[PDB]
Structure formats: C-alpha cells, structure tokens
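Below you'll find the structure, written out as structure tokens, and then a few comments.
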Amino acid sequence: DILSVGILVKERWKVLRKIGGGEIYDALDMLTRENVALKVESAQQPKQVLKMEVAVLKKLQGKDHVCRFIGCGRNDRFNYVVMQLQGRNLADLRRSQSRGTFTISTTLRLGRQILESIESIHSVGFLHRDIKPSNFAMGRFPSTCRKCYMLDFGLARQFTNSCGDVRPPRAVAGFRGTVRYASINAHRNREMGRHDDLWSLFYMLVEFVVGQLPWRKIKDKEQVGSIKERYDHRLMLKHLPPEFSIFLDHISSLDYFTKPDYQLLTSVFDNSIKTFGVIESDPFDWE
Ligand SMILES: Nc1ncnc2c1ncn2[C@@H]1O[C@H](COP(=O)(O)OP(=O)(O)O)[C@@H](O)[C@H]1O
Ligand SMILES: [Mg+2]
Ligand code: NA
Ligand code: NA
Ligand code: NA
Ligand code: NA
C-alpha cells in the first residue's frame, strides 16, 4: 500500500481504517469532524485511473445516488480523492443474507435506483463499464440508508465528443470490467455502449433473486463469453416479474449507436412495483 492507518493527508484527513482493497480508507476529516472515504493510488501504478474517477465524480455532483465530492490531490507519491462515506455494499448485503438472495421487493427497489444512477452517468456522457453489486452501497445514516449510491468510476469512459455527439467506436477495445457481469459486447472486445451497462444491471438483478448466475463456477473469460453468446436469456425471466420480458427484449435490441429507452425500462420497474404492492417504506431484507 501507499498509505497506512494513522497518516494524515493534506494536514486534514487522518487515515483510520482500510475499507477496500485499489486502496480506500475510512478517514477522519478534521475540518468537519466527520468520517469520509479516501481513495488513493500510487503515482507509479501503470494503470492510473483516479483522474477519471475525480472527473466523473465532479460531473455527477448534485445528482441523486452519487457521493458528495470532498477533495482531491496529486503528488509525486500518490493521487487521492475524498468523498462521502457510505454504508455496506450490495455484494456484502446479499452475502449477509442466509440464503444469498434478495426478495423481489428489495430487488425491484434496488434495481430501480440503480437504473436511475445508470441513466444519470450516461446523461453526463460517461459509461460506467463495471456495473456490479460491490460498486453500489446503501447510505450509513437514517436519512441516507434507504438510498443506494453508485461507486467506482475508475473504469469509466466518455462515450460523447466535446460537442456531445456519440463518438465513433474503436475497432477493438480492451475488456476492463468484471467477467461475471460483462455483456457479450465486452467479451468480444468491442466498444462498449450504454446498453452494456444495462446488460450488467440485468445480470445483477437476476443474481439478486436467484442467488447465482449460470456461469458462476466458470473462470475462463472466453468460456464465460461463449456461454453468454449462446445463452437463451429468456430463461432468466422465470424468476422476475412478467414485465421484465419487455426489459430484456428492449436491451437485446440495442447496440452501441442506439440510445436506450430509459423511460420504458423505468416503466418496467414502476409497473412491477405497483403490481406487487411494494412501497418504499417496506423493510429491505437486511432490516
Ligand atoms: N464512498 C464509499 N463509501 C463506502 N465504501 C466505499 C466507498 N467507495 C468505495 N467503497 C468500498 O470500497 C470497495 C472498493 O471501492 P471501489 O471504489 O469500488 O474501488 P475498487 O473496486 O477499484 O477497489 C467498494 O466495494 C465498497 O465497499
Ligand atoms: Mg469497485
Ligand atoms: Na480529473
Ligand atoms: Na481530468
Ligand atoms: Na476498453
Ligand atoms: Na444502430
């Protein structure tokens, strides 16, 4: 690691506890007397991504489901960013459930919040490219703990130009994200688009309700991609509310050059939540 518990960054943030390992700490902000999240990277790491992370976090400021930006810096030893500290991430919350699953009520509410966050990052011109449960966390206070926050913009890519139009895709793009949640496009080393973040959301929602994905045990990235390319994704509809056939049909129709119909996808969640009688104040599974 570059830092260690106890050290002070910028005479202000005292590192207290490592919370993620990418080196991230719970730190004391001496100016506000609050615990914050501080993420650091070596100025010698070949893949340096905190520049991207700060730029996207700044672009999302003020929007829902985004940590507040607190500060950032760059020195000869490391780069760092400081942001609002959240609570438990969704991978940990699902694993803390004795059955390894969420109910459809918790799944639909989380999915709708995650969809909102994906529409927000696309609306500022960026793809997330690593949508997965450990990159989402609930708030840690009574006023935030029912809110899900999108994390980890290090692998993001701008898909618009300086003008705001969609940029021409590269012929070949390195696969950056997580094999388990990656779309077919990612596996093919094709330029990822907005629909590929939505495919990762779909896989997350299926894994929430079922507890696993079909390729859970498969570790060869090419084997996983082969399975996904041939898989009949309609089989995943079995444990989701009926309108997710509309969700799957829609994202299947998309490609790099087609903006998603976010209103349609939102309606799938809104309608399912209403049909199941789900209300926001219902306890989440971990309550
Ligand atoms: N603002 C935050 N508040 C709380 N936990 C965070 C925060 N940012 C990241 N984490 C935790 O750290 C883990 C890894 O951080 P993340 O930003 O995803 O970086 P990386 O995946 O590159 O290690 C997350 O899965 C989450 O548990
Ligand atoms: Mg992460
Ligand atoms: Na930046
Ligand atoms: Na920048
Ligand atoms: Na790439
Ligand atoms: Na097209």
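Residues 9-29, 33-298, in that order, are what chain A shows, numbered as in Swiss-Prot.
Backbone N, Cα and C define each Cβ position, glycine as well.
Per Swiss-Prot, the feature active site, proton acceptor maps to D141; the stated evidence is sequence analysis. Look at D141 (active site, proton acceptor): DSSP puts it in coil. Counting every protein chain shown, the Cβ of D141 (active site, proton acceptor) has 21 other Cβ atoms within 10 Å.
In the structure as shown, the Cβ atom of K50 (mutagenesis position) sits within 10 Å of 24 other Cβ atoms. Swiss-Prot lists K50 to E or A among its mutagenesis entries, and the accompanying note reads: Leads to inactivation/destabilization of the protein.
Counting every protein chain shown, the number of other Cβ atoms lying within 10 Å of the Cβ of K143 (mutagenesis position) is 21. Under mutagenesis, Swiss-Prot gives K143 to E or A with this note: Leads to inactivation/destabilization of the protein.
Its Cβ taken as reference, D163 (mutagenesis position) is surrounded by 23 other Cβ atoms within 10 Å in the chains shown. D163 to A appears in Swiss-Prot as a mutagenesis experiment; the accompanying note says: Abolishes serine/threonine-protein kinase activity.
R181 (mutagenesis position) counts 10 other C-beta atoms within 10 Å of its own C-beta, drawing on all protein chains shown. Experimental mutagenesis is annotated in Swiss-Prot for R181 to E or A, with the remark: Impaired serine/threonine-protein kinase activity.
Cβ neighbour count for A184 (mutagenesis position): 16 (other Cβ atoms within 10 Å of its Cβ, all protein chains included). Under its mutagenesis annotations, Swiss-Prot gives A184 to E or G the following note: Impaired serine/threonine-protein kinase activity.
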Distance between the CA atoms of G29 and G33, in Å, given 3 unmodelled residues in between?
5
When the Cα-Cα distance from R181 (mutagenesis position) is computed for each of the recorded positions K50, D141, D163, which gives the smallest value?
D141
Spatial neighbours of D141 (active site, proton acceptor) among the mutagenesis positions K50, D163, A184 [C-alpha, 10 Å]
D163
Rounded distance in angstrom between the Cα atoms of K50 (mutagenesis position) and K143 (mutagenesis position)
19
